[PDB]
Amino acid sequence: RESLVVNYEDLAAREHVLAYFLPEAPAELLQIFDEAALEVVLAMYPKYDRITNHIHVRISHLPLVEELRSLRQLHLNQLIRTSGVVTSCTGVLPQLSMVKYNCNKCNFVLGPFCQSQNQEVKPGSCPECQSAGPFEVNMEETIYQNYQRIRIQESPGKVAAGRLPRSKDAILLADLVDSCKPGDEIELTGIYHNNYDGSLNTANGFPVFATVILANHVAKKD
Amino acid sequence: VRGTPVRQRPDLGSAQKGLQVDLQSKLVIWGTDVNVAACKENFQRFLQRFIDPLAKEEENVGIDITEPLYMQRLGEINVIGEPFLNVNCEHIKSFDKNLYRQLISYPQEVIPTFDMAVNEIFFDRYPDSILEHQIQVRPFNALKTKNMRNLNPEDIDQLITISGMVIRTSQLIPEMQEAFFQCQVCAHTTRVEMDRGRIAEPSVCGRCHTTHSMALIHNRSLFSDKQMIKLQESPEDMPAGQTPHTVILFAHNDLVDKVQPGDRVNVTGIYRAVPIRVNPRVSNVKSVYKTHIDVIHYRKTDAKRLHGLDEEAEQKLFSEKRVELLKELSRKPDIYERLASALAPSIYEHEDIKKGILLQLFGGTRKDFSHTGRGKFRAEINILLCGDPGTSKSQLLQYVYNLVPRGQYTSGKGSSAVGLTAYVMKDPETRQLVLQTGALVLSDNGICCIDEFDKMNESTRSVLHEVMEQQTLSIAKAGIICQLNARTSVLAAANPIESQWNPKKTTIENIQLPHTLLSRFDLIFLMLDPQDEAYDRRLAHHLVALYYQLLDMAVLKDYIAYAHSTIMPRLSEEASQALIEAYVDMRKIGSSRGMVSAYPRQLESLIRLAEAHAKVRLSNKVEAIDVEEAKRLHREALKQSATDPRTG
Amino acid sequence: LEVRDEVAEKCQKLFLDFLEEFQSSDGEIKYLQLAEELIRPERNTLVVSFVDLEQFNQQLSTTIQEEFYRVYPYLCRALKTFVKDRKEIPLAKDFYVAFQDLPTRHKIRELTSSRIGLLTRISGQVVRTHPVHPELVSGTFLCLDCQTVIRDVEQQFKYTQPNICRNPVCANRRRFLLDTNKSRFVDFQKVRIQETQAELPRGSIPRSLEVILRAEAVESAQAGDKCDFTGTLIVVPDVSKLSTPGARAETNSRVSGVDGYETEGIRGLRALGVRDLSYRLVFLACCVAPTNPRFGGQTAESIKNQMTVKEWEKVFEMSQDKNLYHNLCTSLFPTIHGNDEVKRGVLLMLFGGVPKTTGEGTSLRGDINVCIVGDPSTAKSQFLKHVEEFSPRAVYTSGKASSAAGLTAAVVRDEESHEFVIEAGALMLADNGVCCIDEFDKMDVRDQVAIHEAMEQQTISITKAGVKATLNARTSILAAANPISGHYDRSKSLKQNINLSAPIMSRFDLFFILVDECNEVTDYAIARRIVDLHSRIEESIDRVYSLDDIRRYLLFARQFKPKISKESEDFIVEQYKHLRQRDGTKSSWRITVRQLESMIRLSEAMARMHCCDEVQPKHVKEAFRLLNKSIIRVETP
Amino acid sequence: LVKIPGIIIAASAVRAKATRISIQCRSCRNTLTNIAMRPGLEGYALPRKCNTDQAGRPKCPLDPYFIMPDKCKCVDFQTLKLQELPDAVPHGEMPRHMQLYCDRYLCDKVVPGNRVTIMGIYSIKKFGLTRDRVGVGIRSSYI
Amino acid sequence: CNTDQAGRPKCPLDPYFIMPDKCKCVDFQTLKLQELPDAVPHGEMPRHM
Ligand SMILES: Nc1ncnc2c1ncn2[C@@H]1O[C@H](COP(=O)(O)OP(=O)(O)O)[C@@H](O)[C@H]1O
Ligand SMILES: [Mg+2]
Ligand SMILES: [Zn+2]
Ligand SMILES: [Zn+2]
Ligand SMILES: [Zn+2]
Ligand SMILES: [Zn+2]
């Protein structure tokens, strides 16, 4: 399953300092937890390394649960818990994870560049011919990861008297794809995220930023 | 000049070089023959020495005729505080033809000289007056251009006057006038005024001498106001085959929001031709130029229409002598008959119909029911005419349309629901989706004349229920949902079934209109044809004398405007009792089979007609005579007398 | 030497003095007590009364009003210092100053350019509200030519890069990289408002403009509400598709292109930096309040607390007032004679029942729908207009003037982001309220289907233009219907008289028939009432309770959810048996279990009207009587 | 290599995809015949410099090559839209889709409506690694 | 290239060649000048321009 679910309640009960650190710096703490869990599972079953060579630590039972209407810039880059109903869910697209390239000027295979969720990895020169030539992805050597884009809106039952439900986009990566369906009632724990490419830097536009939620954990309620 | 700021005039466009050329080897401006000094002196002479010989006291209100007209205007300006001097181009032409020609052909140059002259005179006199800005002179009444499409390119960038109808008015466009730059290093601030439509940015700080550190702060600049007026020209010279013309006008900083849709105006402004960019994102411009009018002066006055809402609202509209004359006319015994006979002098012996039309023009008493929580009450008078296509019903509708301001016309199936209420169109000058009004909304505070009301499909006919009941129009479409106001008076004309009133059928079936629609009308006139030799001979002589060809329209306009402005009739006790009795009797008579029944809507119709008659008499108090006239009119129209319980 | 804005600094000092010295009647520092609450997170605005400011220092208030835009940042910094020297708020936290109670109010038509940048207050009707996106207020850029960091460059309602790299020997004016982790953001919402009905001139569309709500004002205005926004008219640059050249900005440096690089055409424009100066008026609202607040101060206790002492005393008096039923009827419809049953039905509609959801999930409707069918000129439209004017969240529409999109909802795409905004329709604006459909019969089936789905499942499902949503529409329906041929026929059934679809008719809780009986007594009474109304306009109306009091009482009572006791159950079943026996002459429409459901809802509405915690046999009896009277007999020769 | 069942709901016209191209320099007119195009949805970045500059000291420009059409070995290629089997779509769900690229003799082999089984390479568009679409590192997949 | 392109492929990056026939050339001479021997300080190498 390549995934390990850890209760935030027990995490705070045992090691509270990390529990406090987690919402403020979700990306870094999650990466460190990923590496630690990978090492522990390798020690338990050394033969497991040949399966995806990567483990995802999901967090459950986050104490503070916000609401889609109550997400403000104050929450950026923090692990927030919300609930909602999926309105749209695109198909499971394949995303670049450790991308390798072909220099289409000498055919050398530029090595594996880790693909981040916020910036399109682009190489510089070719280490062999030192050319900034076009380059092109080498799909045979590249290793991908599942990417699903869902939209979760406020439950109409939870919407107020005079109000329209608000919707937030979320990204499921490589273990959560197709873990929810349009119409499902889901709790989403994820990083309210802003710094990928979303900035209306075009004319006739206020400098507002689009936002998404890097889903770190999903729990259907049914 | 008294140190008061000289306000920039966007209506004159971006300034020019103002280059001067000596015509000898006198000192004209390049490309013109204006001679700013001579022009200014001549305009001062005109302003201080113009007397209109054949003027009339009625025409000029609050102005001593013998004293110089525009000097009195300057006195009024000093009294009030609005630095706008409206000057008549016909007066300029009469005083000096050459000055008039120079003003017409070179407005952008001549007008500022007039501003200078007027300010010099006005501060040489009244030297202690306070004004937010110098005086601006607005010429108008130029030699009327009959058809705006007779204008050749050799008439570009010059003053013209056109007559038209306001179709649409855009939102306010903030036009920059003084950019405010601030250094992002040392915060030194400077201001750059519009040079020729361009703002030359600092490019270097005058404080720390850093290059390209001065950023333009948008909301600390000085801005102007601009508005786009889509006006459908109403030319009086119409050649064969030419279609209606729509023209674009631009109003600047004080004429913004001075005209609403449906308003018929005479606009005086500069005929401007401008390039059009092939794309919004490129600076290439098509070799063909599109023209538009930069507005200088609105004129809401017309000699062949009633007085507009703004004119009536303005207090100093009538002289005391004119007010007393109108009061005398109201004091006459047969003022109602006199006004009715004045209406439509070319149509013979429709006394009751013309009385109904007169009451429609006068309207009822506008009442505020907000506290009651009852909803607006229609004070307008709705009239239906019924008769074959041999009577003057259509002529009456055309006369009302050509008479009233804010008069819209519709006929047969040439209209639709969306085209009568509102729709959405991509503005073909800003490429934005703007909402456009229908005929009913365009005639908001006026009259909609609907000919051939019978041959009008139910989809468009059903809209009139809301207009004639609530005076509102609740358009609830995808983009925006809003309740427009259409306080219009309906003048409908419908034909009988089988296009003739067959005496073998009762009135209701001959009319062929729903009970609800007929009840929404407060007057119905069955223009039946009596087989009377006397009537036929009188009408024949009338028509032949018309072919081989009074109460003046001016005093008619004045009477109606005065009545609307001041008279606000209220119900007296005797009128209230008379109305109650009249409604009960009307219900009793109309409870027959084929008669047009009566409802509380008919009671309200009687109330409105009584208020209208009170206005006609300038009573300011509704009473028994008014109620009796309302009842008699509502009976004679629809001919309750000639009918019987066995309707037919 | 970083030239100082002396006027703004003086304003800042004076405003800080006002904050730290001004006191209320009690004599304590009211704004100190208020700023005590600013320490908590998700709380970064202080509300200050312009009345208090003017009282403390008239010159300061006038300066702020006349130079609001330029001085506002200094006021914010003053508030920041005021909070800091007291408490330990985070160093990076920003504070904002909202102003309220501005004495003067302007009109959206009067929002001219002369009002740009100076404090103002306007009244508008919210059309739609966009989502809450972070906005860039000041970003720190990196130069891609020399890696110099240009720090704290302000954003003027547009993505603005540094005008020039700081490094003197580097003229980079294009290649900058924003540093998001170093930039600061503020909450941002764009809400489209339009001119109110009163302000409309003759023959004009309501002018619409968008207002910008910053932090702490970002979800206070909702579509359809009447709200007063206080802030500053501003201009935001726009790339407008004007076919004609207009105002342009270019450098004053007198450069010229050499042969082969002639500064002409697109190259010349790009070299001179020619850029069009096109602006559009936008409103930057620092605060929003309801135009006509319901309470001077969402459960029953919360509403009670929100009420003032006088308001709650009045509500309690009305609740304790026996005959409150008739009193409310008369107050709501003082100008309508007769039709006591219709008035009672409309009142019970305004109050509503208790919606429920079964264990299986079925949503039992809780709000009642009323349809008035009658002869022409019988006050059906007047009832609809009365309810629209009185009730909040009371929308009105005609039979055929609205489309499906304009009657349920529509979808547009957020012009400032990737998300989708939902333009609410009439049935959404009437959510948790009333929708008044006049000429209900004259509506096309394409819209009757939408209305039926609304009345059926209390929701509107929209799948359009790239978005799917399920809006909630818990709106009661007040319909006005003309009988076929215009005049109701007493010898036929209701279905034969009206042309409403059977599914539509079946779920109308109450159907009131207004037959125009030509009776002398009623004629005289109605004539007297009408003539009295037209003679004594402002007087002649003596409603024992004002509309505002009734609205407050409705808002308080709606929070009550009456129970149903066993005695009430027994009485209900007995009354249903009696009504069924009535059904067994021929009624204008049969009696099914839908009549029992309507009666239960009416009993709940009566209990809620009296604010009782238990449905009582008196309420059940009143509901049964109303329903029985509504169901008329079909008289035939 | 993947074998999947589906139903073709569309089939684009059959067009010409080049398998070989001959590019000629504008200055010296020298050619670079027979450049092996990759198969599938993929493009080719033309050489920026005329390598045959040794025939004369004066040099050819930058980006000098024009593709010569008449010297291209083209083949039939077609685009089809496969839709999941209706009996395969779970109860409450949407039909998944896929894009099919068909070659010389796979063109017009099937028509809209046919229920087919496709054996092919699961590949992503490779066209130069360059409001909506907030994702990064995502390329149009196809079979 | 300045030429107003008519939608064709644009001219190359460095398209310009000198037209020696269409040039106006003038005489130009380079001279060496030396500090006058008397003007040179006693112990000093002469300056050159
Ligand atoms: N019973 C009544 N009490 C008070 N006013 C009435 C009554 N009946 C009719 N009216 C008046 O007559 C007019 C007709 O009412 P309206 O709502 O248009 O009826 P309908 O719905 O049949 O069109 C209204 O202006 C109303 O004030
Ligand atoms: Mg009605
Ligand atoms: Zn290489
Ligand atoms: Zn500086
Ligand atoms: Zn730099
Ligand atoms: Zn070559």
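Swiss-Prot numbering applies to chain B: residues 107-131, 149-672, 681-779, in that order.
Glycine residues also receive a Cβ, built from the backbone N, Cα and C atoms like all the rest.
Here Swiss-Prot notes a mutagenesis experiment, B:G364 to R, with the remark: Reduced MCM complex DNA helicase activity. No effect on MCM complex formation. No effect on MCM complex ssDNA binding and ATPase activity. Counting Cβ atoms from all protein chains shown, B:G364 (mutagenesis position) has 5 others lying within 10 Å of its own Cβ.
A helical conformation is recorded for B:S517 (ATP 2 binding site) in the three-state DSSP classification. Here Swiss-Prot flags B:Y471, B:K516, B:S517, B:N618 as ATP 2 binding site, drawing on a large-scale study or a structure entry.
Here B:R732 (ATP 1 binding site) comes close to B:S642, B:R643, B:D645: these same-chain residues lie at least six apart in sequence, with C-beta atoms under 8 angstroms from its C-beta. When secondary structure is read from DSSP and collapsed to three states, B:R732 (ATP 1 binding site) falls in the helix class. Taken from Swiss-Prot, the feature ATP 1 binding site applies to B:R497, B:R643, B:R732, B:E735, supported by a large-scale study or a structure entry.
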Inset, instruction - Could you list the residues of the same chain, at least six apart in sequence, whose Cβ is under 8 A from the Cβ of B:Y471 (ATP 2 binding site)? - result: B:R661, B:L662, B:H665, B:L666
Inset, instruction - Check each of B:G364, B:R497, B:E735 (the recorded positions) against chain C and write down, in sequence order, those whose C-beta lies under 8 A from a C-beta there; write 'none' if there are none. - result: B:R497, B:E735
Inset, instruction - Determine, from DSSP, whether B:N618 (ATP 2 binding site) sits in helix, strand or coil. - result: coil
Inset, instruction - Select, from B:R497, B:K516, B:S517, B:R643, B:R732, each of the binding-site residues with a Cβ positioned under 6 A from at least one atom of ligand 3; if none does, say none. - result: none
Legend entry - For B:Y471 (ATP 2 binding site): DSSP state (helix, strand, coil): coil
Legend entry - Fewest Cβ neighbours within 10 Å, where candidates are the binding-site residues B:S517, B:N618: B:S517
Inset, instruction - For B:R643 (ATP 1 binding site), just give me the three-state DSSP call. - result: helix
Inset, instruction - Please name which of the recorded positions listed here, B:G364, B:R497, B:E735, is nearest in space to B:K516 (ATP 2 binding site), Cα against Cα. - result: B:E735
Legend entry - Pairwise CA distance, B:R497 (ATP 1 binding site) versus B:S517 (ATP 2 binding site), rounded so that it is a whole Å: 36
Legend entry - Cβ packing number for B:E735 (ATP 1 binding site), 10 Å threshold: 21
Inset, instruction - Just name the most isolated of the binding-site residues B:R497, B:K516, B:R643, going by other Cβ atoms within 10 Å of its Cβ. - result: B:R497
Inset, instruction - Consider only the recorded positions B:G364, B:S517, B:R643, B:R732: which of them have a Cβ under 6 Å from an atom of ligand 1? Write none if no residue does. - result: B:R732
Legend entry - Largest inter-residue Cα distance among B:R497, B:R643, B:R732, B:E735 [record-listed ATP 1 binders, Å]: 18
